[PDB]
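Trainee: One structure follows; several queries about it will come next.
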Amino acid sequence: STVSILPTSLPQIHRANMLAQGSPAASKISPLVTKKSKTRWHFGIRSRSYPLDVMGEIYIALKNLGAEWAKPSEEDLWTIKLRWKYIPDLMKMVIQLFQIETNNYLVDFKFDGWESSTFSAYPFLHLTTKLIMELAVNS
Amino acid sequence: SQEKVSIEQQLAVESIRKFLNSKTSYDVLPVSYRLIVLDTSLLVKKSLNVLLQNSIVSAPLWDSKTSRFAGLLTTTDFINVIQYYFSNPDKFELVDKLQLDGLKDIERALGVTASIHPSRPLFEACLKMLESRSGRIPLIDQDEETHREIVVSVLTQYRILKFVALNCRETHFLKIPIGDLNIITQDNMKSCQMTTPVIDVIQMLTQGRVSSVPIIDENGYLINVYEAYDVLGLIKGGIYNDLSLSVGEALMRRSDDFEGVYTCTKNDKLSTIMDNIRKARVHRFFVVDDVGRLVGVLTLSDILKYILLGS
Amino acid sequence: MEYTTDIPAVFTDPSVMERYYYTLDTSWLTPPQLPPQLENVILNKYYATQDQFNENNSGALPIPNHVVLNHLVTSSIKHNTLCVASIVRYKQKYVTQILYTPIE
Ligand SMILES: Nc1ncnc2c1ncn2[C@@H]1O[C@H](COP(=O)(O)OP(=O)(O)O)[C@@H](O)[C@H]1O
């Protein structure tokens, strides 16, 4: 095999050769450093407010954004079964409230299809972005 | 001996072609993987950070206003905006304000795209990439409820060649020297020297429509290469003065984790080439002579074309 | 199901929940505990296993729990940009569809 890595193409050797030449840029121009920081991902969003308070804020935000929702019974109060406009045109979502700890709650958002194996979550991702922002503005 | 090497090369290629004809683009997809998409209203500068932060050179764009995908952000988009900004230095204060949809407008105004269904044969995906003269192709399907076309993934020539290499031991029987195959591009090489202004090298990329420009010295010895990808690090810092540097100086911006330029000779074999593609992200092999003078380049498209269509 | 833009009285009227709490004879009145499948340790392990395979050739690409499919994944706002995702099924494979959108 005569397949190799060209030594002069490595940044260390290229910089060193430029330095030896006398070029000012060799000392002054630094390599690009990209801080690839590891993101902590979560499902949905967290709130320290209590259930009725949190649910109220979501419904408020939902109303201002133009969503409609089903009437919840006593057995599913912490579940929002909503529909949103954005050919099936109405997007369905299920929002669910969970308790993490005593004072800590997690809001769960779930894409639930469209109304009149292979699908794009992007319309859902965009609308949830709108919703999350509306929730931030109101706080 | 010669006849043996030849028929074995022929058996290996026919086997690789059958493989490509028998697999689909869907098959190349990992069982679980991530797809990064950018909203068209995102700033170009931020989008560049997203690429560099996530170790990718490309991303599909999403127009939220119309619920439609809007093509791909690639290094070419950044190449085109550099030339625009250089020829119009007054606009530099607008870099900070330029959004991806704006960037696409600028390119359209300056007068400066292939897709495939996952179910189609991998062979056909390769043909379409050769026809479009690009190293990547979006995988497109229809949303089963909305019937909006959606991007499932983006496949590259690299990923396909690596897929072939990982699954086909037959590559080891590709023992004919590449110089005997007439697959090296040797004629009308676009090249430069370390003292060439980087803007001129960037022009060569667009004018020649190549991904890289080999840097030689006065005697024709290969020293380094400037790649389309290098333009991303050039923008990240300070567009203003970096565009005025020589290629030698602009290269100082290369990250220390740059993997290096790969070279080979005419006596090298596709078996070796495929082993290298298998073990590392290599996008081209510069062909040098016995003393390290540039004689040509062998790119992923050159290798794929040979596998699909022969010499 | 019927749909309307009327926020359920239980969230606007203190009389409704009060009514429920006084007519006791239990878990309905408190939202359910977070399922183990939605904890961030499991979600980020899933992300790390993909990274360990693609960058370090260790282990094998992870299959996500089917219960977390089509659920919103989020991260802290950075540089006025919100990054959201959802792990979704494509035929028999799993795509984490990721969107970067500018906010304000
Ligand atoms: N600097 C160059 N000068 C002349 N031809 C080149 C150069 N770089 C690549 N080529 C040739 O042009 C074609 C496409 O080049 P390139 O875009 O770099 O490869 P790919 O299409 O595989 O990414 C190939 O046939 C390749 O051999």
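Residue numbering for chain B follows Swiss-Prot; the residues present correspond to positions 7-118, 123-321, in that order.
According to its header, this structure was worked out by X-ray crystallography, 2.3 Å.
Each residue, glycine too, has its Cβ placed from N, Cα and C.
Under the heading ADP 1 binding site, Swiss-Prot lists B:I42, B:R146, B:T166, B:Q167, B:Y168, B:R169, B:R291, B:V292, B:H293, citing similarity to another entry as support. The ATP binding site annotation in Swiss-Prot covers B:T195, B:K200, B:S221, B:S222, B:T309, B:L310, B:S311, B:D312. Under the heading domain 'CBS 1', Swiss-Prot lists B:37-97. If you look up Swiss-Prot, you'll see B:194-253 marked as domain 'CBS 3'. B:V63 to Q appears in Swiss-Prot as a published mutagenesis result, with the remark: Reduces glucose inhibition of SNF1 and leads to resistance to 2-deoxyglucose. According to Swiss-Prot, the mutagenesis experiment B:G145 to E carries the annotation: Reduces glucose inhibition of SNF1 and leads to resistance to 2-deoxyglucose. While the structure shown retains the original residue, Swiss-Prot records the mutagenesis experiment B:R291 to A with this note: Decreases SNF1-activation efficiency; when associated with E-242 and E-293. Annotation of the mutagenesis experiment B:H293 to E in Swiss-Prot: Decreases SNF1-activation efficiency; when associated with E-242 and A-291.
Have a look at these and tell me how they're positioned relative to everything else.
Mentor: When secondary structure is read from DSSP and collapsed to three states, B:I42 (ADP 1 binding site) falls in the strand class. Cβ contacts within 10 Å of B:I42 (ADP 1 binding site), excluding its own Cβ and spanning all protein chains shown: 21.
Cβ neighbour count for B:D312 (ATP binding site): 18 (other Cβ atoms within 10 Å of its Cβ, all protein chains included).
Reduced to three states, the DSSP call for B:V63 (mutagenesis position) is coil.
Secondary structure from DSSP puts B:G145 (mutagenesis position) in coil. Sequence-distant contacts of B:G145 (mutagenesis position), defined by Cβ-Cβ distance under 8 angstroms and a gap of at least six in the same chain, are B:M139, B:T166, B:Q167, B:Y168, B:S221, B:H293, B:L310, B:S311.
Less than 8 angstroms from the CB of B:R291 (mutagenesis position) sit B:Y168, B:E269, each of them six or more residues away in the same chain. In the three-state DSSP scheme, B:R291 (mutagenesis position) is classed as coil.
The Cβ of B:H293 (mutagenesis position) has 19 neighbouring Cβ atoms from other residues within 10 Å, across all protein chains displayed.
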Trainee: B:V63 (mutagenesis position): which of the binding-site residues B:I42, B:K200, B:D312 have a C-alpha within 10 angstroms of it?
Mentor: none
Trainee: Just name the recorded positions among B:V63, B:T166, B:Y168, B:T195, B:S222, B:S311 whose Cβ comes within less than 8 Å of a chain C Cβ; none is a fine answer.
Mentor: none
Trainee: Listed binding-site residues are B:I42, B:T166, B:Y168, B:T309; which sit with C-beta under 6 angstroms of ligand 1?
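Mentor: Only B:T309 qualify.
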Trainee: Please name the residue among the binding-site residues B:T166, B:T195, B:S222, B:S311 whose C-beta has the most neighbouring C-beta atoms within 10 angstroms.
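Mentor: Top count of Cβ atoms within 10 Å goes to B:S222.
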Trainee: List nothing but the one residue from B:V63, B:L310 whose Cβ has the fewest other Cβ atoms within 10 Å; the candidates are the recorded positions.
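Mentor: Taking B:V63, B:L310 as the recorded positions, the minimal 10 Å Cβ count falls on B:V63.
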Trainee: For the break between B:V118 and B:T123 (4 residues unmodelled), what's the Cα distance in Å?
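Mentor: Once the 4 missing residues are skipped, the Cα atoms sit 13 Å apart.
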Trainee: With DSSP assignments reduced to helix, strand and coil, which class does B:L310 (ATP binding site) get?
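Mentor: DSSP assigns B:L310 (ATP binding site) to helix.
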Trainee: Per DSSP, to which secondary structure element type does B:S222 (ATP binding site) belong, with helix, strand and coil as the options?
Mentor: strand
